[PDB]
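*Asks:* Sharing a structure below in structure tokens format, with a few things to ask.
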Amino acid sequence: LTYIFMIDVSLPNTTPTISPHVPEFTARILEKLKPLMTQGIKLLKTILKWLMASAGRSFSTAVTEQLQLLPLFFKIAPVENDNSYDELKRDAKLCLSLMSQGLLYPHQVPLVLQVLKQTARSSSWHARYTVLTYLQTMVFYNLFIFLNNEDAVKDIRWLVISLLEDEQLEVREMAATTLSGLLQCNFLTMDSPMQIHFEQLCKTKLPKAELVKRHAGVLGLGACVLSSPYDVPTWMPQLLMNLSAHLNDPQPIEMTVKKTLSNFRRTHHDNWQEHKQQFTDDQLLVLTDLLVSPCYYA
Amino acid sequence: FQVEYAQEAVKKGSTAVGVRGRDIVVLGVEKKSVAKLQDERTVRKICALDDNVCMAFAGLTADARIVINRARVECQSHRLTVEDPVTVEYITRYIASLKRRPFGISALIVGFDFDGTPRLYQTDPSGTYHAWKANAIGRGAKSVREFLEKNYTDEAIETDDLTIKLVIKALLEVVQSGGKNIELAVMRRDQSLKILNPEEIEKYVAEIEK
Amino acid sequence: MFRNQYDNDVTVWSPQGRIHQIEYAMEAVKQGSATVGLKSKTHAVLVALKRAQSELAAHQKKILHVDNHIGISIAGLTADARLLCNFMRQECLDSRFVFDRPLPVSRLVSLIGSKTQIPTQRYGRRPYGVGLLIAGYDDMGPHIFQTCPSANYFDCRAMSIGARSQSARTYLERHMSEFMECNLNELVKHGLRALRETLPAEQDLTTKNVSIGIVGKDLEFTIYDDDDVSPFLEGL
Amino acid sequence: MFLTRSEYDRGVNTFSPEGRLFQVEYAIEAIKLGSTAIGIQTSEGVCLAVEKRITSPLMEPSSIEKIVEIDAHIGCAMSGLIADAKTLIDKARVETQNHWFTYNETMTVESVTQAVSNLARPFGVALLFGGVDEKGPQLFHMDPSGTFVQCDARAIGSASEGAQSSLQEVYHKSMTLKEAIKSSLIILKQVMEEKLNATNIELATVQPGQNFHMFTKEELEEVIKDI
Amino acid sequence: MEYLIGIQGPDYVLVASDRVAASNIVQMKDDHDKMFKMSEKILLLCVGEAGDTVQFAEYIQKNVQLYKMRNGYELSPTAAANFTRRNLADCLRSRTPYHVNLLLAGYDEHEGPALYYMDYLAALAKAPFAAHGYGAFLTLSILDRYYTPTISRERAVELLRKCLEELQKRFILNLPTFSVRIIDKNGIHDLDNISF
Amino acid sequence: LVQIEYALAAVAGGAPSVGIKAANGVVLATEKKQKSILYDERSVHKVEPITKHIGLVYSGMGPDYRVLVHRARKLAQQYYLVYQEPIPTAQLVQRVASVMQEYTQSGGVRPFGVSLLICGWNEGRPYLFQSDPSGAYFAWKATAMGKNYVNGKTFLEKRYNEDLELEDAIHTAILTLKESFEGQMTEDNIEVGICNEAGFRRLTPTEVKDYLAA
Amino acid sequence: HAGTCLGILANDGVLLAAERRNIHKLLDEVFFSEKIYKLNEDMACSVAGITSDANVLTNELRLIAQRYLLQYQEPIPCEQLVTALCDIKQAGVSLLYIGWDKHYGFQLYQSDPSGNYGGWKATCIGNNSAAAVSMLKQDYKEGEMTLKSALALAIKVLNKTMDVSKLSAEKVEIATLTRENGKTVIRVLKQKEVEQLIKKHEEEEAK
Amino acid sequence: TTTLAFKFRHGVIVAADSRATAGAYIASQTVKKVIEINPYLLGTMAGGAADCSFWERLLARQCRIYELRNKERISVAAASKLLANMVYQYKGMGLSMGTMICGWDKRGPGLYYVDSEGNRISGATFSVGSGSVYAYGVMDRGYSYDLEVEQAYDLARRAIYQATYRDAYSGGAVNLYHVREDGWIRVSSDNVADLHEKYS
């Protein structure tokens, strides 16, 4: 099927060929996969094995009628990506890896971001997880298509931050791993209403939904901490001190502050004699004398 | 890491199919071509472990011959200490725990376990092992196992019709026209392990072609 | 960036005459939670602060029985603390079997520092990443020996080790002249006050995360559980 | 997203200058990968539930049992590989029989968990020991650093931190066993998005009056049809 | 003592043994097979002390069964005799010798039938006929009298019964029942039990 | 096989040694120079006996030779205690070359920087072998090692003829060391050992001076 | 690739055909067992390697061939001696094995250096093996082969793989293994019999 | 000491006395000489008291580890063979054992006399001890394979009584167990002085 549809190229001064079309066929595939969005899951093992073969073996890697095969693939692709899963799951995870690592034309940045904002809106936490791991290897291999369409970098920044508020913990920690990498590759500048959105989210009362609301600021401060692993900027010692104030918080918060500070100290012992000059003497006594040790030291 | 290098020879080694029945259990492997001047006796891949247990393999033929002659001692060192023959799960758990690096083979250990119960197991090279109704190991194992999932229920009425319209019909899904390219094994409950000669192996294919 | 060459193994001297791998193992006693030990010429008291993995879990065995007259206090790897504690228990049993007397607390700590020094000199093995506070009672009175991953050991009037213990060593060095005349219930308050200064201003010494170990003159060594520390935390 | 290594990451018996052992933690971090197991200690027993992850219909489900029987009064659930933990179930089974032979007692759940942890390359599995002792029903977690602790409820596995946050909301210290069987299978429906049947879960409870009991295909059906 | 006997013909290795196992003055089992089959065409009649028989003969039975599994073909009766003689000899200088008196008997497709004898010191001797126990003292001279080398297998059963009637008349132990089986070219059959 | 190729560089830097198998004898001639007049020429010996009938010379490293001359003497007496016959020269070299192979095999131990020339006499037939640091060994009619052995083996191939006697082989062995000597050889600068029906013996220096008058 | 030994199976014997390779002129032409190493009374072998690692591999086969005979008082079957070395090489030279046993008759094997063997009707190992493996596959009646017809095939495929102008009649080492009067005979054929097969080939192939 | 076991159609009976002696002195008469291995096996304590109560408590350990590993109860033919292989390693060192592994398995009723000299034989009827010769003739004349359960209780109960009546080293009280298909049960612990009133 990758050679049945190789002539449909969309080259710049071309003509729609007589040879059969991808949009005329994929619309029929969605008509057969409409109960999913047992005989449709049998059809996925031919579509996924086709989309695995048309990765770099076609002259346009993403026809827009194929892009809504993604929300059907996100809810199937597993999280751990292990050899114990089914062949439907294992071939759906490494089909998403070949589409995210493929290019896209700059008139597809409203079209794929409409899908991923729809897929991670509210379907199931496997789909919210894999949209984040779709994005991190898709706004990197297309990193300057997105930075030209300045309306799109506002939509990535919305989706990553609005998915720190997820009801599933495993989703929101990938949203902070995604945000920490986007800050690191300078896809998202650390503006002031980003930090105001987290610093006015950490100071959140806990009466006993409020726990997941308070945690997402601690993910957000921690995403900024992990974003510069080998430098201490001017904003850096401030959002380590009030990041360290959430150390005696309850336990979903307490792991994250212990992961962020123990990963801080790991990467910042290379030339810490040059990093400690960006700290006050009153702030070195906070970071040096602090418990982030794992369970096997207690 | 090191176990992944074991599995790459299972995916290239010859196919091994086993189903399990009400009274008999059947192995069947793809007898490959050898050479023009190679005597094809020493290249048979259905080995007997004891009187009530035998196994196929797929992978390195060097590391298989280590696994077989270690499992053939534990089939006999069991009888010294227990006097009872091995259960099929005992020698399967022995082979899996035997598999520094694991020995790069995947086996289909079949047989009976002193109460007449039919058994069919699989030692993947990771060290894991579990039960099976019908299974496939080798080069075209994913498609043969998909074929055996389609056909299991009303085949065990006759032990002849169970074990050709499944087993030879599952090798014929991947292997050639047959007769000289199928090594087929069958054992009844507490009789012997009999490898069918190709005068009788071509007999059963003619019923399948009809 | 700064790739040190003299800290692969523990058998490599640096040109400063300073083994880095031993100094890196001494930073592993700063990884555990703080514990305080102190003595009074009557009863010797270990006070410890415990951590839990989560809620719905116990905290930790932080103070361990060694003999009837010796107890220790973990700070560092519990994998190496359990390895030293089975050495100290058996050595106390061997002296109890042979001489039929309690092993002197000064002499067991000498047996640790002979064992602890061996991985700091031979290739492959790593130092014991645990520092013990050892409370004892011998014929010569009570003892608050401290062991370190660097295998020297320290007889102490009082000592706190662990994380944020420098604020607790500051407390104990201010009040160490008053310790030798305290009662039992007064000394443990000084241990709980020393343990208190290792906490933030938004954390409290609850009875769930405080463990107290006491050995003394006629009192055998006994640890105090999640509810038995309540007669010690109430008067505070 | 990006790879940020340090220079103190590839040495086993080597302390990091903050006093860490990163060739221990990175092995332990590489163990939260298998099917999620949840154990809940109640005052009337202790439940043990686990996901199963069967691929083919020809595979018999009764032979990838990731919940085993240590002795008649102690159960155990695994996460990691089923063959990685076979040398920990062997010592736990033998030490309860060494303790029976020598002392004519049932070994307590803490002491089986202590004797298993004394073997600590670290392990590649974390375990949940569920059992009824003289202290009543108890549950012990057995992290791959050889660190063991008493737990009221503890989820292990891939989606553990995230099921543990659900266990904190649903647990209380006056909880019945028929709740915790259903309250954990709510969470197994959360941590994997499939429908429950007799092929994707295994559940086993250890009550005071009864021995260790693995639920059968009828007893698994009568619980899933409630929730 | 327990009783063994073997009569080799041109194509058969007729062997018999008592079915009695005794403690002190009582006898505990009335149907005790002392014959161990090792291949389809060889046996091993083992008597001797308590315990050493079932520990040695089971050791030789599974190590010869291991030869069939590793190779497909079974041992010859001569090589199974020398394999049995090899293990019994080099263990009698060890701390744990065996006090087993053996009578090995097999058929070979090429070499023909064969009866072997060894004592507890493992001195292998191929014999046309042999016997063990205290009852060997009576029954060898019926065999020295009436054995031709070309005796039929039906005249060997009646030669066997003359030896066993001598034990009924003259021997002091009660050996009432005997297990009798033949080792012709078709394998190990099992003749009817000679009993009195 | 890297250290084994480098041990042969330590052999080919060593002093020249020449062995020639005659009709009724074997001759082992070598270079024993001293750096100064201070060295006692007769204190240490390079041509060295193993049995009454086997001797061996080397080219390469001095101290590594003594390990092999101490093992070859043990292996010749472990034969003689068992079989009560003097060891065949073929069987001695199989055991010496197994020792030299045993240090290439095990790690943390460098190979020997020694090639050996092993003469002998068994059953009225002469023998001359050469054991390499690799553990390989070859039977020779005439060969040479040491400095300029490529020039030595081409020199031997022109002046070898299997009908020559033992006295004629001592001349063509000293003439082979003469080509790569760089000096004036006295009775002390070389060491010759001959092996015949009477056994192995290294020549006394007054016996060598008769051969140096040719 | 050093040796050029090749095996050929027939109805009444097997034959090894190795060439004696002499690099330098001053190497002594040894009068000992040169190229075909006899293992016991009914089995021989030949290696594709140097004559020092030959003496390790053959004197290990001879331990296995005599630990068997000490234990069973029968000669070893000619596959178990192949298998027991292939188990030792599984934990670095290729061999051939000719022999006879009462089970599977005349046998020929070829041990890989990895530890794998196989029964061959004719094969080659060593120098220019695939040049002569392909030449045997051209002309070998796989079943209709007499001993002398196999023996003429050997000096045919050796005249196209080794040397110049004489087939090295004093440097080729054919040994045949036959059955005669119940015992087993291993005949390293003499130089007069090895020269006439060159003469019976140079006359038959020129005419 | 006198023990007794016989297989009949409804399982296998185990009978034993209760007296342990010190040469001539009676140490106690309350000895549980039927060693309860686990709910499906049971052995008798004939010979030395420690040498049976150790090696069958070690058998009970080993039969349990078989059950946990292999997910099935050990057969009686194999649980005796474990005991025979354990005590043959100490042959000639002075173990005064001798016992009868009883129980039910897939093969039917199981009964295996195991002695310290290395014997291991199956069989329908056995009797071990110093008064084993006296329990034979009462049991051999009243044995059938097709008894009743109430008849097979009184057969073994009386055959131990006649054994205690002639053997000076056999006495105390009888202990009668019955091994049916779903395990063993204790049916009586009748005193010998109380049996003397009924039988006479």
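Just so it is clear, chain H uses Swiss-Prot numbers, and the residues here are 60-259, in order.
When the header is checked for method, it gives electron microscopy, 3.0 Å.
Each residue, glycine too, has its Cβ placed from N, Cα and C.
Swiss-Prot lists these features:
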- H:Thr60: active site, nucleophile (ACT_SITE)
- H:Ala108: bortezomib binding site (BINDING)
- H:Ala108 to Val: Displays high resistance to the bortezomib, a proteasome inhibitor of the chymotrypsin-like activity (MUTAGEN)
- H:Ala108 to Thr: Displays resistance to the bortezomib, a proteasome inhibitor of the chymotrypsin-like activity. Displays high resistance to the bortezomib, a proteasome inhibitor of the chymotrypsin-like activity; when associated with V-109 (MUTAGEN)
- H:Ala109 to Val: Displays high resistance to the bortezomib, a proteasome inhibitor of the chymotrypsin-like activity; when associated with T-108 (MUTAGEN)
*Asks:* At the level of the C-alpha atoms, what whole-angstrom distance separates H:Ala108 (mutagenesis position) and the residue listed as 'active site, nucleophile'?
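*Replies:* That separation, Cα to Cα, works out to 10 Å.
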*Asks:* Just to verify a number: CA distance, H:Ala109 (mutagenesis position) to the residue listed as 'active site, nucleophile', in angstrom, no decimals.
*Replies:* 14
*Asks:* Test of understanding: give the count of other CB atoms lying within 10 angstroms of the CB of H:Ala108 (mutagenesis position).
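*Replies:* Other Cβ atoms within 10 Å of H:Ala108 (mutagenesis position): 17.
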*Asks:* For H:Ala109 (mutagenesis position), what is the secondary structure state per DSSP, taken as helix, strand or coil?
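*Replies:* For H:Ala109 (mutagenesis position) - judged by DSSP and reduced to three states - the answer is helix.
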*Asks:* Which residues of the same chain, at least 6 positions away in sequence, have a Cβ lying under 8 Å from the Cβ of the residue listed as 'active site, nucleophile'?
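*Replies:* Result: H:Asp76, H:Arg78, H:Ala79, H:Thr80, H:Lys92, H:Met104, H:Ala105, H:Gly106, H:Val187, H:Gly188, H:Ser189, H:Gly190, H:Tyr228, H:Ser229.
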*Asks:* Measure the Cβ-based neighbour count of H:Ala109 (mutagenesis position), defined as the other Cβ atoms within 10 Å of its Cβ.
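*Replies:* 12, counting other Cβ atoms within 10 Å of H:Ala109 (mutagenesis position).
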